[PDB]
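Engineer: First the structure, then my questions, so here it is.
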Amino acid sequence: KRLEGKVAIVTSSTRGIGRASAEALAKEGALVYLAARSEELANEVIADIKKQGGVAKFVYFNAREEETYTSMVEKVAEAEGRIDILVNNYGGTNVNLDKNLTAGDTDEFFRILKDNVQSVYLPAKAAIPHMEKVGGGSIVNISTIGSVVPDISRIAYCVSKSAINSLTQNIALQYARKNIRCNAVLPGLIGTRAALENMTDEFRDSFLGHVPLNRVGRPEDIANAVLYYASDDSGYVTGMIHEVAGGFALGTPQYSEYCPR
Amino acid sequence: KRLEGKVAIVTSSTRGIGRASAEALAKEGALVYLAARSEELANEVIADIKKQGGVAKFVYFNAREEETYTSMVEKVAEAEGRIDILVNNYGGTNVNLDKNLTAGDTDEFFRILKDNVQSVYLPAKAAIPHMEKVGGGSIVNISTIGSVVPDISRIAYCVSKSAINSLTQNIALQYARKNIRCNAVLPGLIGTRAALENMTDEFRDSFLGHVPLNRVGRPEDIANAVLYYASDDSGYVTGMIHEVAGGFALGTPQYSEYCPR
Amino acid sequence: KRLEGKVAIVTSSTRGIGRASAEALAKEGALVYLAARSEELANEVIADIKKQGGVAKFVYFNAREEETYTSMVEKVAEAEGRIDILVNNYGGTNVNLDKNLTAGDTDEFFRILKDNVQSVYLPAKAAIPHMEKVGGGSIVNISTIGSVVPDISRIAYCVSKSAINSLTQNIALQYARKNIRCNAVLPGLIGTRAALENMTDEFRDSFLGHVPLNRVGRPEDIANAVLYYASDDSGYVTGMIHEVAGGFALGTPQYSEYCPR
Amino acid sequence: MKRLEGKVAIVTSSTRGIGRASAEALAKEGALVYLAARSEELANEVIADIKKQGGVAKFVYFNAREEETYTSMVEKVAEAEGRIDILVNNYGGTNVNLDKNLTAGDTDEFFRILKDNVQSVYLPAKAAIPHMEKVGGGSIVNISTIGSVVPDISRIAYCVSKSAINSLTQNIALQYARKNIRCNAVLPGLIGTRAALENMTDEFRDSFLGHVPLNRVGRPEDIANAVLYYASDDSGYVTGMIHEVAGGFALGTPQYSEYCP
Ligand SMILES: NC(=O)c1ccc[n+]([C@@H]2O[C@H](COP(=O)([O-])OP(=O)(O)OC[C@H]3O[C@@H](n4cnc5c(N)ncnc54)[C@H](OP(=O)(O)O)[C@@H]3O)[C@@H](O)[C@H]2O)c1
Ligand SMILES: NC(=O)c1ccc[n+]([C@@H]2O[C@H](COP(=O)([O-])OP(=O)(O)OC[C@H]3O[C@@H](n4cnc5c(N)ncnc54)[C@H](OP(=O)(O)O)[C@@H]3O)[C@@H](O)[C@H]2O)c1
Ligand SMILES: NC(=O)c1ccc[n+]([C@@H]2O[C@H](COP(=O)([O-])OP(=O)(O)OC[C@H]3O[C@@H](n4cnc5c(N)ncnc54)[C@H](OP(=O)(O)O)[C@@H]3O)[C@@H](O)[C@H]2O)c1
Ligand SMILES: NC(=O)c1ccc[n+]([C@@H]2O[C@H](COP(=O)([O-])OP(=O)(O)OC[C@H]3O[C@@H](n4cnc5c(N)ncnc54)[C@H](OP(=O)(O)O)[C@@H]3O)[C@@H](O)[C@H]2O)c1
Ligand SMILES: C[C@H](CCC(=O)NCCS(=O)(=O)O)[C@H]1CC[C@H]2[C@@H]3[C@H](O)C[C@@H]4C[C@H](O)CC[C@]4(C)[C@H]3CC[C@]12C
Ligand SMILES: C[C@H](CCC(=O)NCCS(=O)(=O)O)[C@H]1CC[C@H]2[C@@H]3[C@H](O)C[C@@H]4C[C@H](O)CC[C@]4(C)[C@H]3CC[C@]12C
Ligand SMILES: C[C@H](CCC(=O)NCCS(=O)(=O)O)[C@H]1CC[C@H]2[C@@H]3[C@H](O)C[C@@H]4C[C@H](O)CC[C@]4(C)[C@H]3CC[C@]12C
Ligand SMILES: C[C@H](CCC(=O)NCCS(=O)(=O)O)[C@H]1CC[C@H]2[C@@H]3[C@H](O)C[C@@H]4C[C@H](O)CC[C@]4(C)[C@H]3CC[C@]12C
């Protein structure tokens, strides 16, 4: 199996994209750390992964306590003696306050900007020395299709994720000599709790209509890209901006009227 | 496994990237047609794929006989009743005549332009209806990193492969409703006959100095991307321009100077 | 007068963008050759330009007679002793035969591909040695927003214009040392004969709904960019892909729905 | 009649370099230019010089370290002149001692730089927009850097933050197009100003120059000329552009300096 003997860390992995990513890595033989705030929920995912024949473990991560970005990484390295894979999946925004430039909350914009960007910067920074020691690694950053598709709202989300794509590419260039790769996966609309709970039915219905492949995404879709980038199957690939959004915003905005679902 | 029950076609697949891609697909259970100009050589590859537990077959294709792009597709569709996957791998240039704008041959430029672009247009056009009939398909076009990195020579190669990238995305948009996906894989310097026999040691040594991940690629690196795009593992991904070039041209041209290999 | 003493050639310049580009360059003191197929119409424009206080001349050009791309450049250099500016404005498609991949006419796809691409390659190739001689020049290629926005019809147009974008950037890299710059201007919907007579009222109204700046473009909008790139105001600018389409396809395809006109 | 007769512009950090050159170009075309600057003494010298060149400029206090001045400087201009038409956001920088790669760079300073640079667009754009809406439109021109689209091996906070400004530019562009407010980014390469000359070594600057195809160091006027285009109605149908002014730096293959010394 592809990741036999490798150690991976996935943040925010007790549900949705994070959990699917952890499951996919564990199926291919990685020892997967669920870096998550809830040990009780993590233990359920772990038992489920073990049932499928894989090994996963828990390490505490809370985005509200930024120190845990580094401590999570150091705990894993101490316990396993190596770190091979890091998947940075934490991210979000405040739909109540993250609007357009003028209507959005100024302070919250900069809170969101730092919160998302640091969720890549801090753990990547801590993990790199351990990855260097074992002769390489892969860092996979979950961005969003909004990072390359300017919008009319959620400006802090869009800009901060675009910043993550940039940071991905700079990290990739800076540690290529150490065989450390860095790539970004940009999901579109995926049928997780986050989208279903924060975006109204009419928003998601409108959005779906502009998705050429004509369905809502699954967490597995994202996980499968994460697996590609995590493994040596993408060993010659670094700095990629990888779109997993059913072709959303690929072409003309006339698409939905001329190709109606 | 991931491609059990599927029928694939790979053009120019008796060696190098084409062969490796055919091998990777067959290993995952696809029935792979080697669309190639030499039946004798195809029979060798077929015998080896069979040794490995896979099934491959031969269909006649020569880029010099443009009719064969369509006939090979019709032959496969008739023989197997379906086509699921098309990998368009044929491509190239004339190093004697394809130079910069002014020094390169005018007529050859346009010959190359049509030669490369039709190698995607013609077989994709014939394949589509067969793909529609089985509820979808995947078309993977082998471009080159040169398609997004302007150069000081091989202008026809660069321009024609850029055209392919555009063609890839238009096809992707146009057949997404039929669950037909189209993605491009752009190799950098790969250790095949084409690069090793047409480019000098000194050119390839220079090129390698600017490759962040600091090695020549393998046909397997490309085949691994083809596999991703050919399978349902990339079912929500279409219109991608996928760079497999070791990070070549990702960032500053000062790179080799400050990070000397 | 920014262009005093300079010699410019604008193809297909008896109406629309070509004309407006010729007029703008002439107003800034350039001697402007109308490379056109109708001498009679060209003489009307020259007259109008003369009344405005500028100088323009005629040189025969017809895209159906490809030798004229070269002959018209040599005539101009012979008559004036120099060439400074080249605006490649010719281009188009056949709306009856240029559809999607499968419904479009195969042979006409490759005719349009050559026709459009050669409308840049041939005259630029001819002009470069003359620009070299006077210590530099500017080549401005008229592309289209369609070159960076995949569509569901006019596939030959989209791909061929994308090819021109790549050709532009390769030329730019290749002749920078000679101070010969090359940039591309990409118009959106412009109120000229070509759009009004070839596209339906329904199509053009739909398109306009997706233009954030909420008006149809004018030939003058494109001429103004052409002037920028033609002069030393852009002396440190080469290889640009310059969008003049009122924001069309800048951002989310939900735009029209939430921000309707 | 001058192009910007009766318009009011604001240029931040405009007592020298790019900012001064931009102010000068706008004033030369008839705009009333406010120098939003930290030193009234120096601003008065620039004002006197602009006056001699035949233009009109004024002072308004702005210091990046006093973030409330982003807003008060805007309000002051609107109160004094009853309108705002043009905003040029030119303040930006980094700390070369602390802004290194991911691992060697200072964590806290990375996020300080990120907020400093991004807020230098966010805050004053947000304050100016309502005034621009009131006069029927406006143009916001953000001074980025070529580094925003060219990943590097140092100055990661500078690269990432400026990339974020590009994204912010495009979201602003989309969001206020319906108010005829345009937003575009100009990306300077190596310009002969105090900041590049004092903070970068001769060795770095010389190496950089070897990779500039147009083969000279840029001038402040080159940036100013682009600013003038975007600020004026000559670009009235242009919004969301990322405009490169770097003599072709990083346009193409990193082998360029080798083969085109
Ligand atoms: N829903 C979508 O359409 C979608 C699609 C693609 C990507 N994304 C992005 O991908 C990522 C995954 O989101 P998702 O869609 O999969 O949503 P999800 O199903 O609700 O999962 C959210 C995960 O994030 C964890 N989390 C939330 N706050 C946390 C905090 N302070 N500290 C540590 N962990 C925290 C949650 O832990 P608990 O289980 O304890 O709550 C949970 O595991 C996000 O970055 C998002 O930007 C969203
Ligand atoms: N090597 C690289 O660095 C690299 C990088 C990027 C992209 N690519 C692209 O990958 C593709 C394959 O290149 P490669 O490196 O794998 O070269 P390769 O190992 O030399 O293989 C070339 C293949 O193309 C076949 N071929 C040549 N002319 C043909 C014709 N008229 N009709 C049918 N088949 C023909 C050959 O058939 P025979 O066996 O009978 O000779 C052979 O199978 C090309 O599109 C190339 O542009 C290569
Ligand atoms: N309409 C649009 O929305 C639009 C907008 C921007 C760019 N474009 C592109 O910009 C360019 C000009 O388009 P336009 O809109 O300005 O069209 P236009 O106003 O209709 O004028 C088209 C020009 O092309 C000339 N022409 C047609 N066939 C020719 C041939 N065989 N040989 C020489 N000249 C020929 C015409 O000459 P005659 O006067 O003799 O007929 C005319 O001068 C094209 O490259 C087009 O792709 C179109
Ligand atoms: N390659 C290059 O040449 C280059 C160099 C630097 C920056 N840039 C980029 O272009 C822009 C301008 O730089 P430049 O080249 O023109 O450098 P410059 O000649 O050194 O000018 C920098 C300007 O910024 C002002 N400034 C510095 N800190 C300030 C603060 N806290 N508050 C208000 N104003 C402040 C300075 O005011 P004082 O006059 O009072 O000192 C000065 O006018 C920046 O956004 C940067 O991204 C390019
Ligand atoms: C609002 C969601 C984040 C939720 C979040 O921050 N978590 C809660 C934590 S907190 O209570 O706010 O602190 C985000 C995560 C994924 C986002 C979506 C995806 O990125 C894909 C889509 C991208 C588009 O640009 C916008 C719609 C689109 C469909 C996004 C809408 C908002 C989503 C659903
Ligand atoms: C010259 C080669 C094609 C050979 C060919 O077409 N043979 C038959 C034509 S003929 O017998 O000479 O007529 C091509 C195949 C792949 C090309 C390379 C790859 O695409 C990757 C690299 C891309 C860069 O832009 C240029 C260098 C780079 C390394 C390319 C140089 C030329 C190569 C090696
Ligand atoms: C159909 C037009 C070509 C006409 C032409 O070449 N005529 C002579 C040839 S023929 O007689 O018909 O053979 C072209 C020229 C400019 C094109 C438009 C512009 O490029 C801008 C737009 C580009 C988009 O991708 C599609 C719509 C969009 C609005 C285009 C539709 C078709 C246009 C209007
Ligand atoms: C270091 C410079 C800013 C200085 C500054 O902020 N000073 C005050 C801060 S502190 O006192 O040092 O903390 C910046 C301004 C412009 C930058 C340059 C330009 O953006 C253009 C170039 C962009 C490339 O990515 C890197 C080199 C390149 C040539 C840059 C080097 C660093 C420069 C010169």
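Following Swiss-Prot, chain C residues are numbered 2-262, in order.
Structure method, as recorded: X-ray crystallography, 2.0 Å.
Placement of Cβ uses the backbone N, Cα and C atoms for every residue, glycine included.
What Swiss-Prot lists as active site, proton acceptor is C:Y158. Annotation source Swiss-Prot lists NADP(+) binding site at C:13-18, C:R38, C:63-64, C:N90, C:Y158, C:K162, C:191-195. Annotation comment: Swiss-Prot describes C:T145, C:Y158 as taurochenodeoxycholate binding site, evidence class experimental evidence. Among the mutagenesis experiments that Swiss-Prot reports, C:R38 to D is described with the note: Loss of catalytic activity.
Walk me through where these features lie, including what they touch and how far apart they are.
Structural biologist: Reduced to three states, the DSSP call for C:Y158 (active site, proton acceptor) is helix. Here the Cβ of C:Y158 (active site, proton acceptor) has 23 other Cβ atoms within 10 Å, regardless of which shown protein chain they belong to.
In this structure, C:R38 (mutagenesis position) belongs to neither helix nor strand by DSSP; it is coil. Counting only same-chain residues at least 6 apart in sequence, those with a Cβ under 8 Å from the Cβ of C:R38 (mutagenesis position) are C:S13, C:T15, C:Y61, C:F62, C:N63, C:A64.
With a 10 A radius on its CB, C:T145 (taurochenodeoxycholate binding site) counts 29 other CB atoms from all the protein chains.
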Engineer: C-alpha of C:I191 (NADP(+) binding site) to C-alpha of C:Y158 (active site, proton acceptor): distance in Å?
Structural biologist: 16
Engineer: Ligand 3: which of the recorded positions C:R16, C:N90, C:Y158, C:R194 have a Cβ closer than 6 angstroms to it?
Structural biologist: C:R16, C:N90, C:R194
Engineer: Taking 10 A as the limit, how many CB atoms besides its own sit near the CB of C:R16 (NADP(+) binding site)?
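Structural biologist: Result for C:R16 (NADP(+) binding site): 16 other Cβ atoms within 10 Å.
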Engineer: What three-state secondary structure does DSSP assign to C:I191 (NADP(+) binding site)?
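Structural biologist: Assignment for C:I191 (NADP(+) binding site) reads strand.
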Engineer: Applying a 10 Å Cβ distance cut-off over all chains shown, what neighbour count does C:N90 (NADP(+) binding site) have?
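Structural biologist: A 10 Å sphere around the Cβ of C:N90 (NADP(+) binding site) contains 25 other Cβ atoms.
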Engineer: Return the residues near C:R194 (NADP(+) binding site), defined as same-chain residues 6+ apart in sequence whose C-beta is under 8 angstroms from its C-beta, sorted by sequence, else 'none'.
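Structural biologist: In sequence order, the residues whose Cβ lies under 8 Å from that of C:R194 (NADP(+) binding site) (at least 6 apart) are C:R16, C:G17.
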Engineer: Look up C:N90 (NADP(+) binding site) in the DSSP assignment and report helix, strand or coil.
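Structural biologist: The residue in question, C:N90 (NADP(+) binding site), is coil (DSSP, three-state).
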